[PDB]
Amino acid sequence: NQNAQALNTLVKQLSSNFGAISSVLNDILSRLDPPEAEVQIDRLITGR
Amino acid sequence: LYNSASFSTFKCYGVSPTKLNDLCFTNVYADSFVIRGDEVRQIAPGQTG
Amino acid sequence: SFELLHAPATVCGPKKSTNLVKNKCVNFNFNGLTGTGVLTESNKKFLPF
Amino acid sequence: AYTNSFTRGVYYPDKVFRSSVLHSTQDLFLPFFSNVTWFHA
Ligand SMILES: *[C@@H]1O[C@H](CO)[C@@H](O)[C@H](O)[C@H]1NC(C)=O
């Protein structure tokens, strides 16, 4: 049960933004220029 | 619109203008008005004038 | 002004669609919804909205 | 004129289809066992 709970928390953490506009970085990359996309991507990477 | 080469300012905020043709949106608004030249910069978020 | 909300997209980026291939590892973007995977006919039911 | 609303008045807060989950969402709903009117006509 402990292993399952930890793994479920880890997988749920992929649904957060950590301050970026969107949780999924596919959308970030699909509607932003790389110089401006990298700003969001940095926050998302730190959060993960 | 991007390649019209006749628009003084075209800056986008949420998106990238070059990638804009590839997106897909729920709905879009369109406002139109006439202003002078020295307050176009006032049309921006977090701006006072 | 654009927006990203839960209702299905109405005004969308104009570019030619294609066919769809199943049971293959392909890249796709369903009217904005972009991803990569194996497209397979499903057995679940969707409320028609 | 004043009847009690039982466990009733809940809608689908979104469209993302889900099955066999226990999804939680904060939105506007009828509180369970609320004091509702009985306008008679
Ligand atoms: C609903 O409101 C009325 C207002 O007078 C009150 O008399 C009644 O007791 C309330 N219902 C319940 C279940 O308390």
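Quick note: numbers on chain A are straight from Swiss-Prot, i.e. 953-1000, in order.
Technique stated in the header: electron microscopy, 2.7 Å.
Including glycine, each Cβ sits where the backbone N, Cα and C put it.
Counting only residues at least six positions away in the same chain, no Cβ atom sits under 8 Å from the Cβ of A:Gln954 (variant position). Under the heading of natural variants, Swiss-Prot lists A:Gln954 to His and annotates it as follows: In strain: Omicron/BA.1, Omicron/BA.2, Omicron/BA.2.12.1, Omicron/BA.2.75, Omicron/BA.4, Omicron/BA.5, Omicron/BQ.1.1, Omicron/XBB.1.5, Omicron/EG.5.1.
DSSP classifies A:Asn969 (variant position) as coil under the three-state reduction. Under its natural variant entries, Swiss-Prot includes A:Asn969 to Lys with the note: In strain: Omicron/BA.1, Omicron/BA.2, Omicron/BA.2.12.1, Omicron/BA.2.75, Omicron/BA.4, Omicron/BA.5, Omicron/BQ.1.1, Omicron/XBB.1.5, Omicron/EG.5.1.
The annotation that Swiss-Prot gives for the naturally occurring variant A:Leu981 to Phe reads: In strain: Omicron/BA.1. Within its own chain, A:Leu981 (variant position) has A:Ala989 as residues 6 or more apart in sequence whose C-beta sits under 8 angstroms from its own.
One natural variant named in Swiss-Prot is A:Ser982 to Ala, and its note says In strain: Alpha/B.1.1.7. Spatially close to A:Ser982 (variant position) yet at least six residues away along the chain is no residue at all, judged by Cβ distances under 8 angstroms.
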